[PDB]
Every structure is written in structure tokens, then in C-alpha cells.
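Student: To start, I am sharing the structure in question, which I have written as C-alpha cells.
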Amino acid sequence: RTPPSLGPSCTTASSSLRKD
Amino acid sequence: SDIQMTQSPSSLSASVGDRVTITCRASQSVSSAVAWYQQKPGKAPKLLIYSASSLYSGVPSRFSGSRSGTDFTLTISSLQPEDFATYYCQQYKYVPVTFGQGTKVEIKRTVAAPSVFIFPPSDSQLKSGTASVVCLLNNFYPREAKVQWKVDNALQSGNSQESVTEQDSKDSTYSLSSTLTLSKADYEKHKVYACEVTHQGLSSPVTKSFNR
Amino acid sequence: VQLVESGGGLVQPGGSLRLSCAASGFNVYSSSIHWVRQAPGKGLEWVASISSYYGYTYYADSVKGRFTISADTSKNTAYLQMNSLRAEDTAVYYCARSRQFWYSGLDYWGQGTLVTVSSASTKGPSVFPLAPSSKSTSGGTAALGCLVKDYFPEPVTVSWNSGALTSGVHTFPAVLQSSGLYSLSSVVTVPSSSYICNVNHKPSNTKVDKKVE
Amino acid sequence: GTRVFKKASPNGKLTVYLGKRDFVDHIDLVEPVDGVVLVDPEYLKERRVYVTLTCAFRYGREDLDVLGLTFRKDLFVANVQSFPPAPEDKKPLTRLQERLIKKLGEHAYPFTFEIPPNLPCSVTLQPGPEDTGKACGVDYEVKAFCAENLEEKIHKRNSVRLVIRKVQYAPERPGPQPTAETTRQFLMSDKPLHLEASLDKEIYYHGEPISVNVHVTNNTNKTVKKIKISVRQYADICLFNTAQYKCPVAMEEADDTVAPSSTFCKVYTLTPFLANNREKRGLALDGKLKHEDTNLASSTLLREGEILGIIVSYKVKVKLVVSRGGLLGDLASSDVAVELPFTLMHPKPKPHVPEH
């Protein structure tokens, strides 16, 4: 069917990487 | 709480053409929202690098910086005469934007010794009720330089000010004015006031005195 | 392409003062303005910000109930009402653009406005010279000097021999004293032949040109 | 180019990394969204992990009084299978995905999601202070989940979703300078009223003054009492049924009259900005990730070719309010108006703000 939603999950975070 | 930004080289001295860097840590993840500013005193600040790596426009390419988690570094490859000032790290992730306490770059030179003078207090100054006598360290390559005010083999009791100035442009050397200020009634009872210097260039302590 | 700062000055504590920041060179709507407070012998401290585009203002916690920040986007300036001023609250105050969209650091600033707050009258400086002596000469040259004592508002510029000597002139930073007044030494080196120092206290209009011997 | 964005499922069984959050739609080439999902094998079950990319439409329903309620009806979805590599979808990962396996090993499987053109950009409608729920408009999201198969259930803990915004920017070269002339001669006097308007440039960045040069050539008996200047956001909304609207976002009513039979030339400058438009619940904003204060909606750039979604655009209107009476009384409108279209968007940043 067609779905509902509520208010604001998880926190979005950042990691690093290889400097290639 | 608030975010603490600390630049770990409180002071630094170096030479033209070095890869020198400044480091600055944040209290918690500032997520690479950090700027770096330069500022020669009196004149206004100028912006160098934003978001820790993006160099601002009109800014020389020898500048850059680096994020390693909480620790932010400012890199400068082959420095020039233009690049001599105090340097500031800002965060702007959280609303209370903060600044480092201030990394001042010195200039490395031959360790020139401070030519230490002294001055008996003015006749017009003693006409007010208090007296001041200026010891004038002059033109020295050790910024770290100390002055021990003494009067009759006994030191100062916090009754003395100090005032270092900026390093000159082409002369490249410092200067200092430590001023011992005491009342007229306290100036004429003690016998011999004297100024003793422990700069790096001169080895033995250098003392100069006056009794008029 | 410039910000200019006005309205700084000396106010009795508890009082208030209102600073203007005349912008130009950009669009107040796509920029957003800040006030950074920087003590003389201390670091940098942001106090207030205003996005006219989004309309919000933000304050540094230590000035919530006493500082107001505003913007008259018609005349393209912005104002900082500083009410109920304390002793911590004295510094030089800078204006500063940012991008009112995607904050990329405080790019353009203006030279500042001095804000002084203490419970001390405005005091004209006492000027005393530092006469050359036998312990003022070393290596051919000598050390003439001036001592500026007990003046309360914003420090002073000193020109030697009416602005003649531009080399070996050493005008120090000023010193704050226990009495709560400013004091400042400024000296010059000249050769042992034969120099009058001239200080003009702006926020008192007191003229002084002493002579060293 | 050394910072990635991760988001893990609450139970940690699914962590999703991404290179960027905003994925630029040059009308020709749409940047692709590429990333890996790191399956903690400790917390693994033998149920395929898929990753899906949804372009949808968050609306709050009008009859249902309940607050915070949003319905998401999707428009474009893509289902990339990345549970085994066993199917024949052998695809050359990017230099982003190459570095990420180097970081996390062959427990981070890649998805290479491709965004077509002729599909809308991420655009949020401004919520009233009434509304407290998710942001309504068009928004893209990628969610990664676990289930035995696609027609199966999806537990909220066995899933994690992150919302990305597809953006656009002001092109390199500008369009022509916009200019228009609309000219009504009236019934009683044959000599005409001729309205001329121009704008200093076709491309303004957000928060920039638009200056409108107006040239009036009145040759009528009629007296132009007022001049109305409106910068006015046009919004085309395509869904199961189509609904448009023209809202204003920065205007001024100037009481410059123009006499009968007089030339008039004056330039009027006006900036749009969201502050004076907060009340306009439902006005078109740019895309919001969660809740931030997005600016006024950027124009939506179109190619040569009922195009889907929500299409913002701008035109500055110039109405002249004309004296009535004399013959038809107050029965026939006499106004003369002119609309100058222009594109209002952002510059290409060669892009988040102090948050807390």
C-alpha cells in the first residue's frame, strides 16, 4: 500500500579514508 | 559544553623557507569545520584556510592544512617575508564558535644580546609623588628574556611592570621595557636600585644601577 | 569591499554603548555579520551574529541578557547594542562578513573599534622624558626616551621630532597599572651628536611635546 | 577528498558509507551516488542485504488532523542487489569504493546507483509552525536493509536509511539580459500605454538584489496611480494530478504615479529572502536533510525536452495600476503588467553553517 512516517533515527557520523 | 581549541606550539621561531606547522586540537569532533587566520598586531585579521583544507581565494598556495580526527594542523611549505605573524585556529561546527589561544611565530636569528640601559626617574615625575625607572633591553634574538629588579641586594615584590614589543621588520630584533614603579617616599629610603638581565646571548648576569 | 567600525569608546560600567558597522561591497542578504571581541592581552572571542536573510540572531552565552545585535539592511549596516557593560567586556571589537550561505570562515573584517569600560575618569597623560645619560649610550649610539604615565582611555600614537625619526624608534605597547590607568614607554636610538617626542591623546585632546637631554 | 559519511543501523548490523551528500545534476550528466554497506558478520543472518534509492514525495495529509504525519509516495526507485556478488552484475567500482574496501575489506559491498535526468531535484516546502513532522516536498533517500527476499518485511533495526539531496547550480555562462514589453491601447483613446521593463542580469545568486529598470510611456487619457513590483516564485507540481501556484517572495508597492501623456523611468531593486516569507506555509524551499533553515528554492534547470516532480522558477512582475471610470466605469480592468523571467540559484562551489 502507501506508507506513513513520524518525527525525527540514528545520528549521521563520519569516518576517514586513504589519501589515494 | 563548549569546544576548546588549543594550538600546541604556544610560541615558535623559525627561518625563511622552512616547512613549519601549527597544531590545534578540539574538545570533540568538529568534523573538519575549522578555519585558520593570520594577524599582525594592530592591523585586522585576515583569512587563510577554511574547512581545514580549502585555501581561500587570493591566498598563496604554500598554505594548507590537515585534519587527523580531532587534531588539525596548518602547513606552510616555503615561507616568505609576508608570512610572519600570529596564527589562529577557529572551529565553526557548533554555534559557540571558538578560537585557539594564539600561535606566534618568531624569527630565528643569531642570538643577539640585549644592550641593557637604565634611567633614573624624571625630575618632573618625582614631583607627583611616585617614581618609575625604565630598564631598556634592546634588540635581542632570544624572545625568552627575563629581568630581575633589585634594590639593595633585595628583589622586587611585584612592584614592577614589563612591556615587550614586536620584533622589528628589517632589524629583526626585539626590545623590552621593564618598569619598576615605587612611591617617592619609598624611592629615597632604599639606597641602590638595579636591573639584572638573564638573556640567552649574554652569559654572566648583566646588572646596571643608579643612585643619581 | 570594506567594513568600517564606529561607536566604540569609554563608558562607565553598568552602562551601555552602541556600535555601528557600515558594510559595503556585498549584499547584506547573501552575507551575514558577526562581532568578534578581542581583549588586548588575550585571544579572540565571538559575541554576536545576524543573518538578515534568515532573520535569526545568535549570541555568546556571556552576553545574552545585555547585548543586542541588529541590522538596518536599507542603509546596509549592522549594530551592536551593548547594555549593562562589565569589566570583562572591554576589548577591541571587530566586524566580520561571512557567506550568508555556506559559512566558509570569517573572510573580510574591519580594523576594529576600541571599547573601554572601567570606573575611571578619562585621564590626560603625564609625559616624562628618559634623558640620555652615560648608561644610555652603547657602541656609538644613545637612547633617548619618553615615559607616558596615567592616561585612561584608548592608547596613543607617539611621533619623534614631529614624526621625523622613523628608524630606531621603539614605541612599546602600553601597560595597565594597579591604579587602573594606562602607562606606556617609547624610546628611540640616535647617534651621540646633539629629538623631541610628541604624543597626542585622541580621547582627551591633550597636546604634549617634551624634550630629552 | 579524505572524508566519508557513515551511518549505521541502530543494531549495528548495517553501516552505510557515502562519499558526498549532494549529487549535482548538470542537465546532461547527473553525478552518481556510490558507496558501500558494511555488514558486521557477527550480527549477520542468512538473508539478502539490498540497497535501494528512492525519489519520493513527503506530504502531510490535510484531513488527518494528526501532527507529524507524513506520507512518502515514491516517483523513482532503484533496487541494487549487493547481498552476494553471485549474480551477474560485475561492475567496475569507483576510486571512492576502491579506497573503502581497502579500509573495511570484503565485508563492505558496493552499490553503484545511477540517477537519470528528467527527474526532479530535492525541493522542500516550507512548514508552518503547525507542522512538527518530517520535511515535506521532494527528497531522495537511500536505505540499506536485510530480508530473506524483496517481497518480505523490513525491520527498522535490520535497516538503515540516509537522505541525500540532488542539487543544481548556476551555469557557467549567463543567459541574455531579460527584457519585456506589453502594451495595451485603451478603448476610448487610441494613443497607447507602453510598458518596458528590464533586469540588470538574468542570473542572480540567492540573497542578491534584483534591480528592475521600468520604462513607462503613457499616451492615454488614463492616469497610472500606482506601480506594483513583485518578485514572484512560480512552482509547478506534477503528481497523479497537476497543481501549480505563483507565490510572491519579495515585493514593493511604490506610489509613483505617471501622468497622462508623460514618460516615466525608474529602477526598483528588491531582494528575495526567506525571513519576510516565513508565514508563507507551503512556499518552495530548497532541500532539507533533516530540519535546517533552507533558503528560497533555486530555479530548476531544464533541457530542450508533465515532467515529473516540483519545478521551481522565477519571474519578476511589473503591474501598473491604472485609473478607471470615464466610460466603462469600474467594470473593465485597465491594468498593464509585465513579467520578466529570470533564473535564481546557487553558484558552483569550487556545502553544509554553525549547527547547534
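Following Swiss-Prot, chain D residues are numbered 5-309, 313-357, 361-362, 365-368, in order.
Placed from the backbone N, Cα and C atoms, the Cβ positions cover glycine too.
According to Swiss-Prot, the record shows the following:
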type    : residues                       : note
MUTAGEN : D:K157 to Q                    : Impairs InsP6-binding and oligomerization; when associated with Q-160 and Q-161
MUTAGEN : D:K160 to Q                    : Impairs InsP6-binding and oligomerization; when associated with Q-157 and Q-161
MUTAGEN : D:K232 to Q                    : Impairs InsP6-binding and oligomerization; when associated with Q-236, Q-250, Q-324 and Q-326
MUTAGEN : D:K250 to Q                    : Impairs InsP6-binding and oligomerization; when associated with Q-232, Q-236, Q-324 and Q-326
BINDING : D:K250, D:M255, D:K324, D:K326 : 1D-myo-inositol hexakisphosphate binding site
MUTAGEN : D:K324 to Q                    : Impairs InsP6-binding and oligomerization; when associated with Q-232, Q-236, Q-250 and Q-326
MUTAGEN : D:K326 to Q                    : Impairs InsP6-binding and oligomerization; when associated with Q-232, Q-236, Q-250 and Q-324
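Provide an account of the burial state, proximal residues and distances for the features listed.
Tutor: All protein chains shown were included, and the count of other CB atoms within 10 Å of the CB of D:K157 (mutagenesis position) stands at 8.
D:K160 (mutagenesis position) is surrounded by 12 other CB atoms, counting those within 10 A of its CB over all protein chains shown.
Around the Cβ of D:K232 (mutagenesis position), the same chain contributes D:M255, D:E257, D:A258, D:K324, D:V325, D:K326, D:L327, D:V328, each under 8 angstroms and 6 or more positions distant in sequence. DSSP assigns D:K232 (mutagenesis position) to a strand segment in the three-state reduction.
For D:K250 (mutagenesis position), the number of other Cβ atoms no farther than 10 Å from its own Cβ, over all displayed protein chains, is 13.
A simple way to gauge crowding: the CB of D:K324 (mutagenesis position) has 18 other CB atoms within 10 angstroms, across all the protein chains here.
D:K324 (mutagenesis position) carries a strand DSSP state (E or B).
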Student: Cα-Cα distance in Å from D:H362 to D:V365, with 2 residues unmodelled between them?
Tutor: 6
Student: Rounded to a whole number, how many Å is the Cα of D:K160 (mutagenesis position) away from the Cα of D:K250 (mutagenesis position)?
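Tutor: Cα to Cα, D:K160 (mutagenesis position) and D:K250 (mutagenesis position) are separated by 39 Å.
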Student: Based on DSSP, name the secondary structure state of D:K160 (mutagenesis position): helix, strand or coil.
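Tutor: Coil, per DSSP.
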Student: Provide, as an integer number of angstrom, the distance between the C-alpha atoms of D:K250 (mutagenesis position) and D:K157 (mutagenesis position).
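Tutor: D:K250 (mutagenesis position) and D:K157 (mutagenesis position) have their Cα atoms 42 Å apart.
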Student: When a 10 Å sphere is centred on the Cβ of D:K326 (mutagenesis position), how many other Cβ atoms does it contain?
Tutor: 17
Student: So the record assigns D:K250, D:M255, D:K324, D:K326 to 1D-myo-inositol hexakisphosphate. If I measure every Cα pair among those residues, what is the longest distance in angstrom, as a whole number?
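Tutor: Farthest-apart Cα atoms in D:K250, D:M255, D:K324, D:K326 are separated by 15 Å.
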Student: I need the neighbours of the 1D-myo-inositol hexakisphosphate site defined by D:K250, D:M255, D:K324, D:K326. Which other residues of that chain put their C-beta within 8 angstroms of the C-beta centroid, in sequence order?
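Tutor: For the 1D-myo-inositol hexakisphosphate site the neighbour list reads D:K232, D:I233, D:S234, D:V235, D:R236, D:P252, D:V323, D:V325, D:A344, D:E346.
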Student: Please check the gap where 3 residues are unmodelled: Cα of D:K357 to Cα of D:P361, in angstrom.
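Tutor: Taking the Cα of each end residue, the distance is 10 Å.
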Student: Quick check on the gap: 3 residues absent, flanked by D:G309 and D:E313. Distance between their CA atoms in Å?
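Tutor: Here the endpoints' Cα atoms lie 11 Å from each other.
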